[PDB]
Structure formats: C-alpha cells, structure tokens
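Asker: Got a structure for you, written out below as structure tokens; questions coming shortly.
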Amino acid sequence: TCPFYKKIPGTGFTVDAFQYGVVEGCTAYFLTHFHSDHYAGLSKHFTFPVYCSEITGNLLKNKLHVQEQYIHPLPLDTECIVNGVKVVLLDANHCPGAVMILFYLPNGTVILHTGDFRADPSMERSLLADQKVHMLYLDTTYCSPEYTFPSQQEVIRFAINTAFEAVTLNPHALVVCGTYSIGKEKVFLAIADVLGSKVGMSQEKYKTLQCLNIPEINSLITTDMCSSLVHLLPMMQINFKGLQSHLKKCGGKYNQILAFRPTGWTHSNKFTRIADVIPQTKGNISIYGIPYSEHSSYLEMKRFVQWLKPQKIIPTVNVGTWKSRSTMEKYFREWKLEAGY
Ligand code: NI
C-alpha cells in the first residue's frame, strides 16, 4: 500500500509510486527521475498515464519498453494543465532528466515535490521565486550537519588532473570508471576529453546513454573498447580482482589501471580535503573513491529551505526510523527559528 508521503492530497496524483499495484483513486502517476527505487514496478504492461520529463520518457520507452500511448512527456519551466490541475516541472540538478514538481491545487494550496535534488542557489531564480509554497516534500537524504562534501566542480578538477598526470607519465595506463545507474556522467566524460579519447562501454550502457539528449554524444562514447583508453564498468567490478581480470582482456595493450568509484558521502569527508585524497593500491592497480554527490549537502539544503520558507515540510528520505524522523524535525525547527518564518 502507498505511503502518505507519495500522495498529493486534493488531486488524483501520486509521485514515484509504481510498486503498490493499482493505487485507489490515482488517475495520473508522476515519475521524477529514472532511478530504480523510484521507477520500481514500471514495465511494458503498465496501462495508466505516466507524466515525466522528455529524457525520463526516452528511458521508459527504450529501457523498460513502456508503450508510447501512456508516456506523457512535459517541457521544463512551462505551466501545463494535467486532469484540470496546473503543474510545472523544474530541473532537480540530480541525474539526467530528473525533475522537481510544482502543483497549484484548485483550493489555492501550492505544493513543491523536490523528487531527488541537489539544492542550488540558481533555483532561487526559477519560477519558484514568484509565489508562496505551502507544502514541501523534501529529499532529506543528507539532512545532518556531518554531511559535508565539495562542489562537483572541485571533484571533477581533481579527477581530470589525476588522470591526466598518470597517463602522461605512463601512456600504457588504462583509466576505468564505475557506474550502476544514470547520473554522474560528467566524471567519465571530462576524463575522456582531457585524454583525447572516447569513452568505451558495453552495449547496454551505450543504449542508456543514447537516451539522454547529451549534445555531441556520438563524438564522446563508443562500443569499440579497443579504440578507447577510458572504459566504463559496473560498480561491483571496481575492486582489485575485478580490475586484474579486466586487464587480462585488454590483451597486453596496457600495463597499469587507474580506477575511479564515484560514491556519495563517505566518513573520510569528516577528516580529509578533496586536494588530500589518495588511492588504495595493489601492484599496478590504484582505486580512488571520490565524493561526487547528486544530493544536497546539509548546508545547501538548509539554505534552500530557509529561502523558500514553506509552512510545512514532509520528508521523503530517511523516514523509516524514529531517531531519523526526530532528528530531521529538530533541524526544521532550528532553521525556522533562525530565519524567523
Ligand atoms: Ni535518485
């Protein structure tokens, strides 16, 4: 059964609720982004209307084979009417095609669902500036002050300079990047670009990347592994066994692997600066874990909320424990008292 925090009251609508069967009274299913915890339950047999971005609709059609007739793509930053209710989609600064949804209820309430997001000051000059939001359904993934990480710009800078140095010292080194869902594409794209190579990958991953409307993509990626010196692999293979094995297959083209695991947050953020990060090494294989996040830091989240000044906040992440729920409610109150709303 569908939880309350996936329901938009006063409407026929749910959000990211595809794993509950037929939801009683839901007449349109919104999907915020193509990550499996959120799409769970969609397939080619789904027969109700789905509303989402263009990119999210490309993946629905090509990867889960949902029939065209039920996919309803919407443009961003545009007032649209759905079953008599005004809605707007906004960039969530998460993975490709990830949106926030504004619902303008018939009775005058305004609701913002962030879906998954990385808060940014640039959202303060979206169509959010123009009016008041009563309810915020918030991605509270890193809602605790210990969650700090660098900007995405600093992390990419670290990865580019690391890879460029290594390969210029040893032209026979191969660079490998771990992946398991969409998002974080900039990690492997920016590395390839500085190395003058295309990114090589399996057919299934190539297909996935072909749905994301990235400009000049055909110039950046390929299925011919032999022609590329940056290879993508499944995240589970980004370990010393997985990498030695993969090196066998390259057939004596390369004598060194430099690999990157893009994670979210890890406790080595409590002590270490991005500049100071070092790999784990075994023989001719080094692995760097790098804190490239697509969720709000605690401070980025706080700023966004204190700008928005919502009347009520409903968390969508970390909701299954009382300790979490209680901790989050305390920060909400602090933030409200500090800013004075
Ligand atoms: Ni996500």
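Chain A uses Swiss-Prot numbers throughout; the residues present, in order, are 700-1040.
When the header is checked for method, it gives X-ray crystallography, 1.9 Å.
Backbone N, Cα and C define each Cβ position, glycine as well.
Swiss-Prot lists these features:
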MUTAGEN   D838 to N  Impaired nuclear focus formation, reduced interaction with PIAS and increased sensitivity to cisplatin
MUTAGEN   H994 to A  Impaired nuclear focus formation, reduced interaction with PIAS and increased sensitivity to cisplatin
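Each of these features: where is it, how hidden is it, and who are its neighbours?
Answerer: Listed in sequence order, the residues of the same chain lying 6 or more apart from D838 (mutagenesis position) and placing their CB within less than 8 Å of its CB are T813, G814, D815, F816, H994, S995, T1015, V1016. In three-state terms derived from DSSP, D838 (mutagenesis position) belongs to neither a helical nor a strand segment and is classed as coil.
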Asker: Just counting, how many other CB atoms are there within 10 A of the CB of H994 (mutagenesis position)?
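Answerer: A count of 22.
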